[PDB]
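Written below as structure tokens is the structure these notes are about.
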Protein chains: 2
Amino acid sequence: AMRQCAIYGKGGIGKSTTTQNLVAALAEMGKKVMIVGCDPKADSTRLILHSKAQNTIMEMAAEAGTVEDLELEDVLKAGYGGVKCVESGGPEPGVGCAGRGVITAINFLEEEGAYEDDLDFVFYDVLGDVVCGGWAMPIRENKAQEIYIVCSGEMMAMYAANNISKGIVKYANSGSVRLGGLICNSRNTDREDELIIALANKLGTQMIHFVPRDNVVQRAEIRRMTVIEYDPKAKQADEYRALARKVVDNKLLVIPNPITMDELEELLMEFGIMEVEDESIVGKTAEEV
Amino acid sequence: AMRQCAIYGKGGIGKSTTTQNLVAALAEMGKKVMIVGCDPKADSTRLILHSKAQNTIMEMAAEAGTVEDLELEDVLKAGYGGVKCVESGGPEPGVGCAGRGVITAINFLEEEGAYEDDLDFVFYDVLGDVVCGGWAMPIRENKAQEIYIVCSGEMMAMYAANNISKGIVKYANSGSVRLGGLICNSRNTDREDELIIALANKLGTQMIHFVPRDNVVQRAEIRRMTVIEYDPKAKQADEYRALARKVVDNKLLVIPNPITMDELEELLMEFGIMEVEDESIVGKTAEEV
Ligand SMILES: Nc1ncnc2c1ncn2[C@@H]1O[C@H](COP(=O)(O)OP(=O)(O)O)[C@@H](O)[C@H]1O
Ligand SMILES: Nc1ncnc2c1ncn2[C@@H]1O[C@H](COP(=O)(O)OP(=O)(O)O)[C@@H](O)[C@H]1O
Ligand code: SF4
Ligand SMILES: [Mg+2]
Ligand SMILES: [Mg+2]
């Protein structure tokens, strides 16, 4: 039953709100789930807990002396729908790797009955604009079974997406690290979905869902909760549920193959995002061109 | 004469365009400068060179076998105004630290007559949203004399700015790492400058300059050059020159002192960016509230 799924993507796109709401929808349809948080903040777990900031492990690393002294309650709590939030908080900002802190955090959960439960899914909210060895270390482990990239039809959300997929390449042979799909969290740029679908199959995956930009998200988040439990009757709530439907029923999980930057550049030149740069004007001043 | 200055900031704000244009203005007023690039791309050096992508060191690390075999020409070139561009390119995406690659790149320049020249300034274009030990490693060295944070009146450009400053704290005692100023690269949100000035003195520095969002930047960058050499007669060109004026004449260089997230949250609640969240509605459903 238990599948270990990572929610990768550039910082800012929609990871935390998407994942918390997906899981809420998933939990509404009877699935037992755990949410793991890796952002250098407590925001990734928040909406389920209704807490301003959940207590991170890195934060309780010094506030216990030794990490070994902590329990399951003080580090992880289940809020709405019995879905278990836990935050890492890597790093202590300026010295050390973010991801090496993340890794020792799951290793805590690895030597306790956290994973070993009647659980179906575990979700790893984590960034990857730049996917360095540090931020690519649950893929070193086999914590990264199913990888889903939240992105949008914009240069760097997408550049990031291709680079998260460059990291599946490296560890693809040595373990079950797969790319499940692509989530397009809407910017509202016209034929955005289309662009993420072009890029989806350019990479070999599909764009499993297109999440809209509904303002109800904002109304639910000032009550520090998910849209799922704020108004289940909301249109976006069923959009979020729809995602969870495709997640559980997902059978397409491929090892991707990245594209060159020229291939990403021409893709955005096709869809009209990037400019039709004249090579005749490059390197020249305004009084001539 | 030689001051070693870093241009820190969140990914996307304006680092590459700001720095290349600052240096171009600086070089127009007779200063000999070197531009160092650390973004996982060649974009940070581009506009001076007019090249689509400059040849990075990490890229020529395998395309030479041993890093020791490379020269000053194949790794660094001077484009317009004799200002010397060099790109690192860290990392090989998925394994290893970005910043540890950056460090060994400057160490190349450290054992060649790159620094030791008739140079006045060196500029380190580098990110810091999350400032980890890896991305905080020219501050471990004394490559980070003068740190200038490009940001805007928005949650994470600013969150980042405070966190770059949290990293000056750590290495402040053990070397000359200072915070020179704050550059506000305009979003156009109304009283944005004001917000970066509030945050500037909340941190102890000043907001040395307010860079506008002029579309001429776009017209100069399709000719893959700086606005300085595209149209010197442009209004934004003098804005960029103005920055360089304050840079050289800068005397204010402090060790900052970060603020709590509540202090950043209330600052944005004062300036109207963040919401006036009702505590009476938190944790409750729509049919009641
Ligand atoms: N589908 C959406 N519709 C509307 N707003 C959204 C949506 N997804 C995310 N957001 C907005 O983006 C903000 C930040 O999202 P988050 O997921 O926390 O970012 P990040 O990628 O860092 O984890 C949300 O709190 C909200 O302001
Ligand atoms: N002063 C400016 N006026 C207008 N656009 C700007 C300005 N500075 C930066 N930009 C825009 O921001 C884009 C990205 O800037 P860049 O400096 O490359 O970002 P980053 O902080 O990652 O290094 C620029 O190519 C341009 O689209
Ligand atoms: S760049 Fe990556 S590997 Fe290097 S310190 Fe940062 S999180 Fe760790
Ligand atoms: Mg987040
Ligand atoms: Mg850049």
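Here chain B follows Swiss-Prot for its numbers: 2-290, in order, are the residues you see.
Structure determined by X-ray crystallography, 3.2 Å.
Including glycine, each Cβ sits where the backbone N, Cα and C put it.
Annotated features, as they stand in Swiss-Prot:
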{"type": "BINDING", "residues": "B:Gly10, B:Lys11, B:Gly12, B:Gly13, B:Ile14, B:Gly15, B:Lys16, B:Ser17", "note": "ATP binding site"}
{"type": "MUTAGEN", "residues": "B:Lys16 to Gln or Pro", "note": "Loss of nitrogen fixation"}
{"type": "BINDING", "residues": "B:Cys98, B:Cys133", "note": "[4Fe-4S] cluster binding site"}
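Feature annotations (Swiss-Prot) mapped to structure.
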residue: B:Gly10; record: ATP binding site; CB count, 10 Å: 30
residue: B:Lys11; record: ATP binding site; CB count, 10 Å: 27
residue: B:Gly12; record: ATP binding site; CB count, 10 Å: 23
residue: B:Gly13; record: ATP binding site; CB count, 10 Å: 18
residue: B:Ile14; record: ATP binding site; CB count, 10 Å: 24
residue: B:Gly15; record: ATP binding site; CB count, 10 Å: 22
residue: B:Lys16; record: mutagenesis position; CB count, 10 Å: 29
residue: B:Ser17; record: ATP binding site; CB count, 10 Å: 24
residue: B:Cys98; record: [4Fe-4S] cluster binding site; CB count, 10 Å: 22
residue: B:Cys133; record: [4Fe-4S] cluster binding site; CB count, 10 Å: 28
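In sequence order, B:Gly12, B:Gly13, B:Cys98 are the recorded positions among B:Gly12, B:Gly13, B:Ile14, B:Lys16, B:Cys98 whose C-beta falls under 8 Å from a C-beta of chain A.
With a cut-off of under 6 Å between the Cβ and any atom of ligand 3, the binding-site residues B:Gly12, B:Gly13, B:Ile14, B:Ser17, B:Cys133 reduce to B:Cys133. Taking the mean position of the Cβ atoms of B:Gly10, B:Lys11, B:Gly12, B:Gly13, B:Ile14, B:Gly15, B:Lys16, B:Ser17 as the ATP site, the remaining residues of that chain whose Cβ falls within 8 Å of it are B:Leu128, B:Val151, B:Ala158, B:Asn186. The two recorded residues B:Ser17 (ATP binding site) and B:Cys133 ([4Fe-4S] cluster binding site) have their Cα atoms spaced 20 Å from each other. Proximity to ligand 2 (Cβ under 6 Å from any of its atoms) holds for these binding-site residues out of B:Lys11, B:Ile14, B:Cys98: B:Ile14. In sequence order, the recorded positions near B:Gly10 (ATP binding site) (Cα within 10 Å of its Cα) are B:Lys16, drawn from B:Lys16, B:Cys98, B:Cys133. Across the structure, B:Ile14 (ATP binding site) and B:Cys98 ([4Fe-4S] cluster binding site) place their CA atoms 23 angstrom apart. DSSP assigns B:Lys16 (mutagenesis position) to a helix.
Selection of the binding-site residues B:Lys11, B:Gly15, B:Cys98 by a Cβ distance under 6 Å from ligand 5 yields an empty set.
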